[PDB]
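K.L.:
Structure provided below as structure tokens; questions to follow.
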Amino acid sequence: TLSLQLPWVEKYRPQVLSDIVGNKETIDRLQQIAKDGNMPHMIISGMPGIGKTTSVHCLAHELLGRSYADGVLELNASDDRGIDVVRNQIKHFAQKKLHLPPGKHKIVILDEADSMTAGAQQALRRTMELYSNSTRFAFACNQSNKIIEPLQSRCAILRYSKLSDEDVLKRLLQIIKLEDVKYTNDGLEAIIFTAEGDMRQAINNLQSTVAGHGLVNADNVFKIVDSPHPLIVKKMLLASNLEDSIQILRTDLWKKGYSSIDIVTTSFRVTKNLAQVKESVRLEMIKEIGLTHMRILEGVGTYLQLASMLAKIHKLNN
Amino acid sequence: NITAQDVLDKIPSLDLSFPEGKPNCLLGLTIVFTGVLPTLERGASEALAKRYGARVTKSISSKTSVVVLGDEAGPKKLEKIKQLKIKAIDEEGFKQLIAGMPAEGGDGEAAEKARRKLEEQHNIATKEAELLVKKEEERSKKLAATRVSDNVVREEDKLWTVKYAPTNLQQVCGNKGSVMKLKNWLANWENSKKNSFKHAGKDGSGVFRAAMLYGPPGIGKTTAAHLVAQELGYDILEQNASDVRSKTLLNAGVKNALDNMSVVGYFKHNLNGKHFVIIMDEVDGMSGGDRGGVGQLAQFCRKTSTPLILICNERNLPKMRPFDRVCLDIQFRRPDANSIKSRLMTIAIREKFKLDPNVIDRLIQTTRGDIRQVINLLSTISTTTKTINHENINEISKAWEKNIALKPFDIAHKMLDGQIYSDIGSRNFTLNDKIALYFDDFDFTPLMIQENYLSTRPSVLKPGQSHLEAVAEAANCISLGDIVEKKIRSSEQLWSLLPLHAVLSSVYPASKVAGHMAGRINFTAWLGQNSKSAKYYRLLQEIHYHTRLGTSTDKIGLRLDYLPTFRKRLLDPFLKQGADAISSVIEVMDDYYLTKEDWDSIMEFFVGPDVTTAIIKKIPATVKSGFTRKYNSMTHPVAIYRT
DNA sequence: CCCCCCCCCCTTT
DNA sequence: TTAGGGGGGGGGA
DNA sequence: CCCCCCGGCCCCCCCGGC
DNA sequence: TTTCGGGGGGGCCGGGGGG
Ligand SMILES: Nc1ncnc2c1ncn2[C@@H]1O[C@H](COP(=O)(O)OP(=O)(O)OP(O)(O)=S)[C@@H](O)[C@H]1O
Ligand SMILES: Nc1ncnc2c1ncn2[C@@H]1O[C@H](COP(=O)(O)OP(=O)(O)OP(O)(O)=S)[C@@H](O)[C@H]1O
Ligand SMILES: [Mg+2]
Ligand SMILES: [Mg+2]
């Protein structure tokens, strides 16, 4: 078959600010800005798949209307964004003459701005300062720390928070109603649990489950979406007896095809984020895990090394 | 009516969930918070104190009206409290103080002075607002007159930073000394030129042809530079990071403008209007060791025939080394809250949203003295919340907190603090936070930790563990971290091991000796020692290959075995036979193809009781002069023939 | 007016 | 809890 | 026959975890 | 400091085209 079905992430991508779930206060602020205009330079930061690009595009559309094509300059990591681009194309766009209503400005949308080089960011400073009367800049990024301090000083900070399970369930229910998808409460709970606050991941998993099995229930959802291995690693590290930890390692991780490097890196991360355990114990476990990680990187990526790491961790915990 | 002193006397005194008091009840009280409160955290207690308009000093002095002593109070704080004889109270003491001082006035002269200062600030804000509205009315009248008998931009469409940008020098808040110094330097630039920049005046600014303004972001450097340039009637030629400023462009660009008349100045005819003021803004924004043009700009600074003002954010960066002692350095410090409270009140009332003056300082703390950021925060928040006060100050401050990467000294100070390694402190500043603190400057963090991990009084020692044992454990972990680092920078480039290197090199050893810095934090001394070792090894290699044809050993063997005998046969004769042993020394030098530089380097290698600096100095100058003359008055052989 | 308070900023390749 | 020491600047007996 | 535009090496400078 | 590898930015050099 040479035909494609449009992904539901694109088909049901919000087109207005009112269709975005989560971060209610920021969405209301953006709605007020759209109503009144005078949009300032802004930096929107947050975790993947929470509606940052969607928010920026919706704000630009509501602000500009018919003028969107002329008054919006969009650049992302897939386009050329070197110092020359900033110095020529962005400057030309900023200096461009464009008659707009008495409360609107041209918009430059720099998506994934955290990937831009230091030189381009430095060149953007006086460009933003001088042409603010007619042009405004909207950065979208995952890590606001990558944006240099002078640019942060020039922009309004908007830190997006993770989506609660309630909002994900609400959006999934809207999509299900619009698509007439047969489902069960347990299946939706499994999808939400596996998504971990990633709306895009949740929608993709729902669409894949519907396509592959039809009915959205726990069995089909877990068949399509594998249980995250970090939870398995956490269970392995928290086991009371060495035999149980070895059992988990051999059955749920090693026999499923997970590589030793992945297992050791996930163990390091989980141990780092193990608040239930005393910090000094966590540091000793990290020392052992690092020894094992160095051994694996050298080339000895065997099940015996991971078993020895588990044995040392249990000896420390005892 | 009631004076705060009588309320304090009523409150129980100490010797060595809260009632809603009336507004500004604690006005005029300097409350210093120390220890740990039962119900309120340090931040919560400070916020509560500020809610009532109480100054919260970070230290204890003679003006400390009251002290809030909690559990685990700093020993220095108690020492100074007893030395200065300052009263302290408990949680219930503070509760009664807030609920026992409702008059919010009528106390000693301090409260009246505070009220008068508040009224003065309000009056200044109102006067500034009146001036702004008068300017707006004048502009509207002129616009209407022109329209009656080109599209302009209405003020409502402008950013608040542009709308409220200072119009003259006085409107610049903070850094008055720096602004005055810059104005004086530029005003007398012609006089300095007449004197060829040779004579130095009272301020010493007459010997510099260029000025360098440096400070943190959003403090008014560009604004001040432009205002001073305009006030003195100069023509401004401005360059920034948006323009190409490489060495070639610099030579073919502003270089010709150093000693060139301005055509605009001639066609706009002040006596200085025909001369340029070259403003190089964002000087730290150019990248490149040599092609960037930083060195070229430094050379330009030494012969410019017109005033040259450079602006940068980081003055101590290596890229800025060429500007060491060629320009007059002017520091712009972070402005304090008071200098800008009037401006913030003026903006708040003009924009028709309520701002509590008692929270302004907190906003500054959020922006770290960034005025532009403060104005942006007000503009963005006011769009939906028209009242700013203690109700939502915490959320606003937390949302807009400026996460600035710490400097190596701050990283060392925080990582070695014992509080963050306690049971309570570890849950607030987690292990992930410490790893991120390392990643702030991974290059320098392990060096700083290794430098300063032996200069602390620990507070995390386990029962029965001495300071020496913990130090040894930390040293072992540091050695393991060094091994890991060697692994990272090998041909395999195992950069994925960087997080582990964070734990082994910084977090673990710091946790082993975490406590209070017993003395000043010192910068790592390893880099200078490494450079010295490299220099000495280069000298040793040169000496070894000069004497290779005669000796039988490697360079290490030459240093460890040959050099003492060479000293005995090269330095001792001068000290024993005086100037009669020059011939023997020269003969030995020729036999091994040694030169005078080789002689000095050899003498510079010895350590311990064989140091030769004092011995060399004590030698009569006549003997050294004769030795040099004899060496220069004859031909010597060459070991390595370069071609 | 010198003294003090209070804070910020430099140590640093 | 404030690492030590120097600079800036508002308040004042 | 000479000058100018513009593609391609050549070099040098800077991260490298999340 | 720095043991590969990638990315970016700037400087010449030279082929081709045009007058
Ligand atoms: N708040 C949301 N409400 C509704 N749909 C959302 C929301 N967030 C994400 N989605 C859905 O997931 C799709 C992708 O959303 P995006 O805006 O691209 O997320 P993102 O944070 O910009 O991703 P990154 O940071 O570039 S990985 C949208 O088209 C929506 O279909
Ligand atoms: N001392 C100040 N007083 C009043 N407003 C200020 C002050 N400093 C900054 N601002 C405000 O912030 C805006 C920008 O000020 P700037 O002069 O650009 O500061 P800056 O130090 O040059 O920032 P950088 O170095 O380019 S990041 C001004 O137009 C003012 O509106
Ligand atoms: Mg996106
Ligand atoms: Mg500036």
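Residue numbering for chain B follows Swiss-Prot; the residues present correspond to positions 103-118, 149-281, 288-407, 413-786, in that order.
Quick reminder: no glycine exception, Cβ is built from N, Cα and C everywhere.
This is the feature table in Swiss-Prot:
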BINDING   B:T299, B:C311, B:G353, B:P354, B:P355, B:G356, B:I357, B:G358, B:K359, B:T360, B:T361, B:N456  ATP binding site
DOMAIN    B:153-243  domain 'BRCT'
MUTAGEN   B:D427 to H  In cs mutant CDC44-2; causes cell cycle arrest
MUTAGEN   B:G436 to R  In cs mutant CDC44-3/4; causes cell cycle arrest
MUTAGEN   B:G512 to A  In cs mutant CDC44-9; no effect
MUTAGEN   B:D513 to N  In cs mutants CDC44-1/5/8 and CDC44-9; causes cell cycle arrest
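Map the listed features onto the structure and describe their local environment.
P.N.:
The Cβ of B:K359 (ATP binding site) lies under 8 Å from the Cβ of B:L351, B:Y352, B:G353, B:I454, B:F475, each of these being in the same chain and 6 or more residues away along the sequence.
For B:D427 (mutagenesis position), applying a Cβ distance below 8 Å and a minimum sequence separation of six or more within one chain yields B:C455, B:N456, B:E457, B:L460, B:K462, B:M463.
Listed in sequence order, the residues of the same chain lying 6 or more apart from B:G436 (mutagenesis position) and placing their CB within less than 8 Å of its CB are B:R383, B:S384, B:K385, B:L387, B:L388, B:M429.
Long-range C-beta contacts of B:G512 (mutagenesis position), restricted to its own chain and to partners at least six residues apart, with a cutoff below 8 Å, comprise B:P354, B:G356, B:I357, B:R477, B:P478.
Less than 8 angstroms from the CB of B:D513 (mutagenesis position) sit B:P354, B:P355, B:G356, B:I357, B:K545, each of them six or more residues away in the same chain.
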K.L.:
Run a quick check on B:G353, B:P355, B:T361, B:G436, B:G512, B:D513: which of these recorded positions have any Cβ-Cβ distance to chain A under 8 Å?
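P.N.:
Going by the Cβ criterion (under 8 Å to chain A), the qualifying recorded positions are B:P355, B:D513.
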K.L.:
Let me check the 10 A CB neighbour count of B:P355 (ATP binding site). How many other CB atoms are there?
P.N.:
23
K.L.:
May I ask which of the recorded positions B:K359, B:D427, B:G436, B:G512, B:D513 have a CB within less than 6 Å of any atom of ligand 2, listed in sequence order?
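P.N.:
Result: B:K359.
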K.L.:
How far apart, in angstrom, are the most distant Cα atoms among the ATP-binding residues B:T299, B:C311, B:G353, B:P354, B:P355, B:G356, B:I357, B:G358, B:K359, B:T360, B:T361, B:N456?
P.N.:
19
K.L.:
Could you list the residues of the same chain, at least six apart in sequence, whose Cβ is under 8 A from the Cβ of B:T299 (ATP binding site)?
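P.N.:
The answer is B:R515, B:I518, B:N519.
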K.L.:
Using Cβ-Cβ distances, find the residues under 8 Å from B:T361 (ATP binding site) that belong to the same chain and are at least 6 apart in sequence, listing them in sequence order.
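P.N.:
B:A303, B:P304, B:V310 - these are the non-local Cβ neighbours of B:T361 (ATP binding site), listed in sequence order.
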K.L.:
Determine the Cβ neighbour count for B:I357 (ATP binding site): the number of other Cβ atoms within 10 Å of its Cβ.
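P.N.:
Cβ-Cβ neighbours of B:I357 (ATP binding site) within 10 Å number 25.
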K.L.:
Over all shown protein chains, what is the count of other CB atoms within 10 A of the CB belonging to B:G353 (ATP binding site)?
P.N.:
24
K.L.:
Would you list the DSSP helix, strand and coil counts for the residues of the domain 'BRCT' (B:153-243)?
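P.N.:
Helix, strand, coil within the domain 'BRCT' (B:153-243): 32 helix, 14 strand, 45 coil.
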